[PDB]
Each structure stands twice: as structure tokens, then as C-alpha cells.
Amino acid sequence: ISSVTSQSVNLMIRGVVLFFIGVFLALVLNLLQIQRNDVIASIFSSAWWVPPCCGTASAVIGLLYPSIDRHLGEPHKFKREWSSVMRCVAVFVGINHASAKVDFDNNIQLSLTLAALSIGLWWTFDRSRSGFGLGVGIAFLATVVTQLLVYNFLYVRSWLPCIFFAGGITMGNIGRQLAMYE
Amino acid sequence: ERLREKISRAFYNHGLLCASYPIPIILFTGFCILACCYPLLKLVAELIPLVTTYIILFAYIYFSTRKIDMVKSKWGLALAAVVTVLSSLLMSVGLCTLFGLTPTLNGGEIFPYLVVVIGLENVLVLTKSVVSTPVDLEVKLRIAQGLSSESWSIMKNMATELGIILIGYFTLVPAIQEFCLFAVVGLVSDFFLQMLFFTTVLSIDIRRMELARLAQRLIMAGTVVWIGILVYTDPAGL
Ligand SMILES: C[C@H](CCCC(C)(C)O)[C@H]1CC[C@H]2[C@@H]3CC=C4C[C@@H](O)CC[C@]4(C)[C@H]3CC[C@]12C
């Protein structure tokens, strides 16, 4: 039974590490977007909702993409090499950065830019006819669940979705690559 | 159509040129890069993302070089690779100052995103193409064939990046207009200098490998240029 436990717990630790990375990432980007209004304490804001949601969504995304690939058909075979993944993360931060540190005359420019950008990204770091599907699904879902948790016209409705989608793609890539590890 | 063949043919001829004599090409590129830089010298919350970005960068480098390494190639290759991009980047900014530009942004923060965009694959691809070429009956014709074989992919990738960045420039926002310009110019510079310099240093490394010394001069010049670049960056964004 120890050998089967080895595989199961490899999956486990992989999801765990992904979780922690997602925590780190949400922390950082939130720190970024709030720069317009104890530095350690100043960083530790929004203590309740975000760390769990981002981390768990990341870890599930990661766990999920490879397993549906495997239980459906061929794995991926593309630039998906460590280098390209680091590249993806850096671009992800860059794009999340554009969200705040810049001002546009309208919303259409913002939304169109961001959509076309995530599009270019995808075509650049994964050309899967599938990735699109799950990315957009989870974008949809996180957007609507956020729209609901606010029952209790601004960036609130524009960059949330595209960044959700991009984070999904990035996480799924990291997961499929960490699986091709083993 | 047959265009590709023609390209390869002439491109292959250019390879025969690139390695016919290595030195003039170097001196030429060094002189040009310096004469393009000349004008540049005479004319907590906000932290953590920047530094972690620089971290991502360094590790990206270490990775694409560990993967880049191939047999009969020294480590310093990656150093030269670094130098390449850096020098190219500089050639851009200092040349932009020649026509009239408003340097609103801080180079110190941006430099990473530039690096990430132009990337380092467009040289490892050809190193792999050439090293695969046999190690018998040629040291020069070897790179000749290795280059002739990837011309099409090279130019296709370049044209795609051009399309991308042109679309970018077509977004009426100014910051990104400026950035797109910097990137397109760094791109063309990568193209030219990559060929003229990296091709020749690969030729001479393969010569010193088969026959068994330009990586010393390349390394030293690039280290001086990297110190200069670190200096030019540290004083503008602090
Ligand atoms: C990483 C992407 C491009 C690469 C993605 C793709 C798909 C084209 O390869 C670039 C495009 C726009 C860039 C931002 C433009 C302007 C700024 C403002 C500046 O103050 C800080 C950097 C930033 C946010 C750029 C970062 C890199 C971006 C996102």
C-alpha cells in the first residue's frame, strides 16, 4: 500500500505547493493594486476572503488540467518547459500591474486591451483548443460568485474576469508541467 | 513559393560570410553599439513587486541556460547571450533619444518586461540546429547548414512579434505606444546583432573546440557593458 500512497501523496504535495504559491501571488498583487491610498501590517490586508479563494482555486486548477488531459487523451507538447512557465508568471504580474498603475480615457480600451492580451498570451504559451474552455468557465464562475458576495461601473467589473482567466491558464500550465515532472 | 529557398541560399551565403573572418564584424558591432550609446551619458509597498520581478528574471535566465547548454559549448555562452540582449536594449534607448522622445518611464522598472518579451529562444533554437550538424568534414560549413535550416522559422517568429507590437502601438494609449516602440527597436537590434555577433562567436567556439579565443574579449566587453547598464539603471529609478 506504500507505493500507491507514494503516488497519492505526490499529488497531494503538488497541490499543496501550488496552494502556497497562489497565496503568495494574491498577497503580492493585492499589495500592488493598493499603492494608491507597519509595512508588514500594511501588506496584510483583507485577511478573510482572498487567501483561501485564490489558493484553493489555484491548487484545484492545477490538479485538474492534467487529470482531464490524461483521462481524455494526449497530454500537452509545446513550449511548456520551465522557462516558458516563468515567462508566463512574469507576464501575469506585468498585466496585473497595468491594471492599477495606468489610467485610460474609457472602459472599452481597457477591456479590449486585456482580452486581446490574454488571447495573445494563450496563443503564446498554450495553443490548446481546450485550455480556453476551462479558463473561461472559471472566469465566469469566480466573476459571478464575487458579484454575489457583494450583495452583503469601475474596475470591479472589468479586470476581475480577464485576470481570473489568465491566472487559470497560468496555474493549469504550472500543473501540467509539474505533472510531466512525474 | 521558392522564396524560402532563395532566403536560405543567400542567408547561407551570409553564413559563409559571417565566418569567413570574425574580427571585423566584432569591431564593427562594438563601435556601432558604443556610438549608439554615446548620447545616453552626455544627454516599501512600491518595492516588493519590483524586486520579486527581478528574481523571476534571474531564475528565468538560469533556466533557459541550463536547458540551453549543449556539448562542446562553454558556460560563457549564456553570458554572451545576456550581453547580447543587454546591448540590444541599450542600442534602442540611446537611439530613441536621437529622434526626440519623452522619457517618462523609468528604465529600471521596465527592463525586465523587455527582456521577457524579446526572450532568449531565438538563439538557442539555432545553437541546437547547428550542434546537431555533424562534427565531421566542416567547422564553418557546419554553421552554414545549421543556419540555412532555420531561416524560415526565424523570420516567421520575427514577423509574428512585429504584428503583435504593431497592434500594440495601435492602442491609442501613450505609455504603451512608447513601450511598443522600445520593444520593436530592441527586436530589430536583436535580429541584426544576434546574427553579426552570436553567429561569429559560435563559429569561433566551434573552431576552438574542433581544432582542440574570442569568448574572452566578448566576455570582458560584455562585463564592462553590463556594469555600465547596471549603473545607467540604478540612478534613474531610485
Ligand atoms: C508583458 C506584456 C506583453 C507580452 C505579452 C504578449 C502576449 C504580447 O507576448 C506587456 C504589454 C504591455 C506592457 C505594460 C505596458 C505599460 C506598463 C506601464 C509601466 O509603468 C509598467 C510596465 C507596464 C505595465 C508594461 C508591462 C509589460 C506589458 C504588460
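Per Swiss-Prot, chain A residues shown: 18-54, 61-175, 185-214, in order.
The backbone N, Cα and C atoms fix where each Cβ goes, and this holds for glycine too.
Pulled from Swiss-Prot:
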MUTAGEN   A:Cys77 to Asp  Decreased binding to 25-hydroxycholesterol, leading to decreased interaction with SCAP
MUTAGEN   A:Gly117 to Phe  Abolished interaction with SCAP even in the presence of 25-hydroxycholesterol
MUTAGEN   A:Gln132 to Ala  Abolished interaction with SCAP without affecting binding to 25-hydroxycholesterol
MUTAGEN   A:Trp145 to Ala  Abolished interaction with SCAP without affecting binding to 25-hydroxycholesterol
MUTAGEN   A:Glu214 to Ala  Promotes ubiquitination by AMFR/gp78, which does not take place normally
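Checked against ligand 1, the mutagenesis positions A:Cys77, A:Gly117, A:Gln132, A:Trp145 give A:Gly117 as the ones with a Cβ under 6 Å from it, listed in sequence order. For A:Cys77 (mutagenesis position), the same-chain residues that are 6 or more apart in sequence and have a Cβ closer than 8 Å to its Cβ are A:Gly39, A:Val40, A:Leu42, A:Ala43, A:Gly199. Counting in whole angstrom, A:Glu214 (mutagenesis position) lies 24 from A:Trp145 (mutagenesis position) by their C-alpha atoms. Here A:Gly117 (mutagenesis position) is positioned 17 angstrom away from A:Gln132 (mutagenesis position), judged by their C-alpha atoms. Comparing A:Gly117 (mutagenesis position) with A:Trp145 (mutagenesis position), their Cα atoms are 15 Å apart once rounded.
Measuring straight across the break, from A:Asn54 to A:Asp61 at the CA atoms, gives 15 Å, with 6 residues left unbuilt in between. At the Cα atoms, A:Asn175 lies 18 Å from A:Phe185, with 9 residues between the two left unmodelled.
In sequence order, the mutagenesis positions from A:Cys77, A:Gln132, A:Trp145, A:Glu214 that place a Cβ under 8 angstroms from a chain B Cβ are A:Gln132. Taking the Cβ of A:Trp145 (mutagenesis position) as reference, residues of its chain lying under 8 Å away and at least six apart in sequence are, in sequence order, A:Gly154, A:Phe155, A:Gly158, A:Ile201. Using a 10 Å radius centred on the Cβ of A:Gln132 (mutagenesis position) and all shown protein chains, the other Cβ atoms total 13. Fewest Cβ neighbours within 10 Å among the mutagenesis positions A:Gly117, A:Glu214: that distinction goes to A:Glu214. The secondary structure of A:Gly117 (mutagenesis position), as reduced to three states from DSSP, is helical. In the three-state DSSP assignment, the secondary structure recorded for A:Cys77 (mutagenesis position) is helix.
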